[PDB]
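Enquirer: Pasting a structure below so you can have a look.
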Protein chains: 2
Amino acid sequence: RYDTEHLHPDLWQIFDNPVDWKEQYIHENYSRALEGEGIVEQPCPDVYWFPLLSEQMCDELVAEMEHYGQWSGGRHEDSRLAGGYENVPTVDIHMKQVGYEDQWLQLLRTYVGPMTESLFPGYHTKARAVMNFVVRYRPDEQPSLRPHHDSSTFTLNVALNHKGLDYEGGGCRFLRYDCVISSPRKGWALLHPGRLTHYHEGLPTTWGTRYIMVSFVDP
Amino acid sequence: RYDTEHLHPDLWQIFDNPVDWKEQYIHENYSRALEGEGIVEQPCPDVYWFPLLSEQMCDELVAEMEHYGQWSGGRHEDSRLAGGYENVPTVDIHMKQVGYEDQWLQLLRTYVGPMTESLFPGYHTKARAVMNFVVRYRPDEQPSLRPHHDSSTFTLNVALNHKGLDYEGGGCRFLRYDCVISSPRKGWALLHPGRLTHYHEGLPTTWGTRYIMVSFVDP
């Protein structure tokens, strides 16, 4: 089985060929990071920073998002939310329309879940994420988000571009910890709680466009 | 209305005359702590230790618990829980059996909630608590519990007796923070998250009986 009506059909081959998809799309240091050989960084309390994705998979996902074109979002109301009122608006493309929600959920349940279990002793993860979308921030389309938390036990923020070369500006700002993640990594990602002990704030971007993929896991 | 069918009928008079209950039950320095001029202590990161209840209230609660006699608990399985299995068995009496759960909820909504809102900016509290029981820590009966977490956004623990004079032992130990509560206060209460960022293990009591109050807030 191989759906040929796709720009990058190998992206959905995770179910058919897990070994090849993992060897091609996952970061080379992901195994080293999971094995416990350093790599993981904790610049702020109750936060982590380890490599998750590689250049090829990130570029393919960015190209697919560009091919989708319909950069929805930006209005206070939400059409994909049951309540119909979204607290924070941002220009983003949902994974449901793109059809990558199932593949991303499987990838998170395979690789992301063991990482979360290893980082926090005594914590069992079922990888139940109800919201997963990639937001594109532009100097004229979507500015930095207002200071707000995430409606999830843990919130993961993954960058999709190389810092500096692709976009100029900043990332987030932890007001509680008085720390700012000013050096995002294209291949790495952060998985920290955002329910009660994290009042996340968005820093602004001056030049270029920045794309970040955040999935609300365990809500 | 003043029902005398209790050892301490004034313990149920929290709502009848809120001023009288606040004046005769709450901690004298609790108002100063709510004013934000000290008293509140943070021995560990993202942890609070401030006085909540007065000695008279603690004595009344201890006497009521002793007179109740329904000190159930001690098995991995349980009948009070809907699931029927308790993750961490403990000899504790739920507030539902005593019937003071309404009073505890009212006190949490009146005094605990504003402190939580003031202490942690950007968070809204609604005093949503379900699991709350008083467990007596006895070295001969209930030894130290294994390290575990809490299935709630926040956890509150209040001492019910003077350590050393009444019981000999320890408090809690933060596995991921290397923080040990060796000098807990009868009036002070421990408020911190217990879902993901903190793994805690209780220290073992040695002599006497240590009475503690456990409440799962925002489950």
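By Swiss-Prot numbering, chain B shows 520-738, in order.
Every residue, even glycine, has its Cβ placed from backbone N, Cα and C.
Below are the features I grabbed from Swiss-Prot:
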type	residues	note
BINDING	B:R599, B:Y656, B:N676, B:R729	2-oxoglutarate binding site
DOMAIN	B:647-738	domain 'Fe2OG dioxygenase'
BINDING	B:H667, B:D669, B:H719	Fe cation binding site
MUTAGEN	B:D669 to A	Strongly decreased lysyl hydroxylase activity. No effect on glycosyltransferase activity
MUTAGEN	B:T672 to N	Loss of dimerization. Loss of lysyl hydroxylase activity and decreased glycosyltransferase activity
MUTAGEN	B:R714 to N	Loss of dimerization. Loss of lysyl hydroxylase activity and no effect on glycosyltransferase activity
MUTAGEN	B:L715 to R	Loss of lysyl hydroxylase activity and decreased glycosyltransferase activity
MUTAGEN	B:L715 to D	No effect on dimerization, lysyl hydroxylase and glycosyltransferase activity
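For each feature listed, report its degree of burial, its nearest neighbours and the pertinent distances within the displayed model.
Expert: In three-state terms derived from DSSP, B:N676 (2-oxoglutarate binding site) belongs to an extended strand segment.
A simple way to gauge crowding: the CB of B:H719 (Fe cation binding site) has 24 other CB atoms within 10 angstroms, across all the protein chains here.
Listed in sequence order, B:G713, B:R714, B:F735 are the same-chain residues at least 6 apart in sequence whose CB falls under 8 Å from the CB of B:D669 (mutagenesis position).
Less than 8 angstroms from the CB of B:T672 (mutagenesis position) sit B:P712, B:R714, B:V736, B:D737, B:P738, each of them six or more residues away in the same chain.
Take the CB of B:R714 (mutagenesis position) and look out to 10 A: across all protein chains shown you find 23 other CB atoms.
Residue environment of B:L715 (mutagenesis position) contains 23 other Cβ atoms, counted within 10 Å of its Cβ in all protein chains.
The DSSP secondary structure for B:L715 (mutagenesis position) is coil.
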Enquirer: Taking Cβ distances under 8 Å as the criterion, give the subset of the recorded positions B:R599, B:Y656, B:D669, B:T672, B:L715 near chain A, ordered by sequence.
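Expert: Cβ contacts with chain A under 8 Å: B:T672, B:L715.
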Enquirer: Per DSSP, what is the residue count of the domain 'Fe2OG dioxygenase' (B:647-738) in each of helix, strand and coil?
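Expert: The composition, in the requested order, is 0 helix, 42 strand, 50 coil.
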Enquirer: Could you tally the C-beta atoms, other than its own, that fall within 10 angstroms of the C-beta of B:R729 (2-oxoglutarate binding site)?
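Expert: Result for B:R729 (2-oxoglutarate binding site): 27 neighbouring Cβ atoms inside 10 Å.
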Enquirer: Can you tell me how far the Cα of B:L715 (mutagenesis position) sits from the Cα of B:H667 (Fe cation binding site), in Å?
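Expert: The Cα atom of B:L715 (mutagenesis position) is 10 Å away from the Cα atom of B:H667 (Fe cation binding site).
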Enquirer: Under 8 Å Cβ to Cβ from B:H667 (Fe cation binding site), same chain, six or more residues apart: give me those in sequence order, or none if nothing qualifies.
Expert: B:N606, B:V607, B:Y718, B:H719, B:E720
Enquirer: Within a 10 Å radius of its Cβ, which of these binding-site residues (B:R599, B:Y656, B:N676) has the fewest neighbouring Cβ atoms?
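Expert: Counting other Cβ atoms within 10 Å of each of the binding-site residues B:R599, B:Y656, B:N676, the minimum falls on B:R599.
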